[PDB]
Structures are given as C-alpha cells and as structure tokens.
Amino acid sequence: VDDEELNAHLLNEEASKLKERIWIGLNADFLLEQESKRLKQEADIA
Amino acid sequence: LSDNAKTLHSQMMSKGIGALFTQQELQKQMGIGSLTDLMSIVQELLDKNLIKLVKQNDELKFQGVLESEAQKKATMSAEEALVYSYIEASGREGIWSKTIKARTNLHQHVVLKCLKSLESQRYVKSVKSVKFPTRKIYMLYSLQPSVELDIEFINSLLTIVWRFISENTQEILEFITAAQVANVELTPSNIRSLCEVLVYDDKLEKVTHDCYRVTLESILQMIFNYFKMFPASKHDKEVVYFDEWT
C-alpha cells in the first residue's frame, strides 16, 4: 500500500537543528522534570 | 551609614559561631560612636534582618548568623519565614507540629499550607521518632537523629554469643568485630545489656560481678524436662489444666 508523497513524508534534514532550537526554545517542562528526577535520588539519602 | 554596618557584621562573622557575643564586649570592640547611634544601625541591621537576638538565661545576648541563609529566607513572605525560624531554633531534637501551632496562633490549615511549599524548597525533612511514636517531627537537612535499633533481629547478635560461651565481658568485644556481623557501632555497655537477657532466661549465669558460666541448657537444648513431653489431648476427658480454676 506504498505511495510517493507519504514516502516523501519525512523531515527537512538541514532544518532539523533549526526546528528543535525553536522546540527547545519553547519548552521548560522537562527542565523542572530533570532536577525533580535528580531530586528523586537526593531524597534517597535524605 | 552602610559602611558602619559593613564593619560590625565582619566582626560578627570573625569568630567561630560559638562564643555567643554580647554588648559588654561589643562597645569595647565597636565604640567609635555613642550608644545612641550604635543601636540605631543595629536596629537598622535588624531591619536588614541579619542579626538575631539569642538568649543566655536572665540577661541580654546577641548572635550573628551567616549571609548565606539570610538570602534564602528573604525569598519567603512574612508568615513563611516566621514558621521557618521555629524549626531552626529547635535544630537537634525536632519539634512537634501541634506545638508549632501553639506558638503561632495560626490554625491548622494555614500552617500546613505553608510547610507544604517549604518541603519543595528543600529546607525541611520529616523523621520518625520513637520516644513518642507517630508524631510529626521536622528538622533541617542537618540530620540529628539522636533519638540497638528498635526493630527485631537482635537475636542474630544474641544467638551467636551464647555459642562462644558454650565451649567456654571484654573477651566478647574482639569476637564481635569479625564474622561480617551487620553492625555499625558497638560498646561495652551494649554487651552488658545483651548478656542479661540470657540471665533472665537462665541460659547462662553471672558470677564474680563480670564473669559468666553456662547453666547447662545445652543438654536441655539438644521434673524440669519440658521437651519430648507430647500430650494425648484427644478422646481423654481426664486431663489436668492450669486455668479453669478461675
């Protein structure tokens, strides 16, 4: 059930690091997730 | 103005935190001004909430604290930092949550909503204390559980020390170091406590105020012979009971 346009459905390879810089420029949810995940280990010895 | 306050706190942080300072040496140390304007910058330094006023009994006493904890408590609001002062005043033995409510007049909801935020600020932990179980005890991260261990598995320590005396208090202390025993701190007082449980069971005997001899329970271990005494207990109405007289 192949085709040609969904076969072309794939990223812009030179606009990858263009796009994730925008995606990382909007995101902070995993940021505070990280030091809370780092807090899961800190409360183990506390 | 500011520079006179910069000199005095450098004198407060000059000495190691002990030897709590007072005024009678402070005017000897910083007496370039009269007492009328010396107090006014210290009350302004109280307005800059660095100096605190500690108490040695029946008299007036001062104590300076570091700038590092002063900045983090300035992030809090009025009531937020106010309750944080009570826990850090306790310090070593914790403090009970209901007693904190008594020293504030803040009722049960507003105190619990404050410290819910305060644990996320990583300044306060909750420990389980044993001299009054199931009470809320708060400390810093400085970890003073001054209040061996209450839960079981003392018998694993206890059953081996009988075997050392079976073949026949200072002689125990070298033996307990080896054999990968799961211990962290022993003391000659603990072995004295560990031995007298066996005295109450008559597993061995106390002679000459520190020596110990075995009461020959080994032949009982393997009328005063309670082992191998199995009863009939079925289809026999003519048995003897110790109860059923009351």
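Following Swiss-Prot, chain B residues are numbered 11-157, 169-189, 218-271, 293-316, in order.
Looking at the header, which is where the method is noted, we find electron microscopy, 4.3 Å.
Every residue gets a Cβ built from N, Cα and C, even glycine.
Record note (Swiss-Prot), mutagenesis B:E89 to A: Cold-sensitive. Abolishes interaction with BRF1/TDS4. The unchanged residue is displayed. The note that Swiss-Prot attaches to the published mutagenesis B:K135 to A is: Cold-sensitive. Abolishes interaction with BRF1/TDS4. Looking at Swiss-Prot, you'll find the mutagenesis B:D171 to H noted as follows: Cold-sensitive. Abolishes interaction with BRF1/TDS4.
Mapped onto this structure are the features recorded in Swiss-Prot.
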residue : record               : Cβ within 10 Å
B:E89   : mutagenesis position : 14
B:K135  : mutagenesis position : 16
B:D171  : mutagenesis position : 7
Near-A candidates in B:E89, B:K135, B:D171, the mutagenesis positions, by Cβ under 8 Å: B:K135
B:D171 (mutagenesis position) in three-state DSSP notation: coil
Inter-residue Cα distance where the pair is B:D171 (mutagenesis position) and B:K135 (mutagenesis position), in Å: 21
Assigned element (helix, strand, coil) containing B:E89 (mutagenesis position), judged by DSSP: helix
Nearest-integer angstrom distance between the alpha carbons (Cα) of B:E89 (mutagenesis position) and B:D171 (mutagenesis position): 38
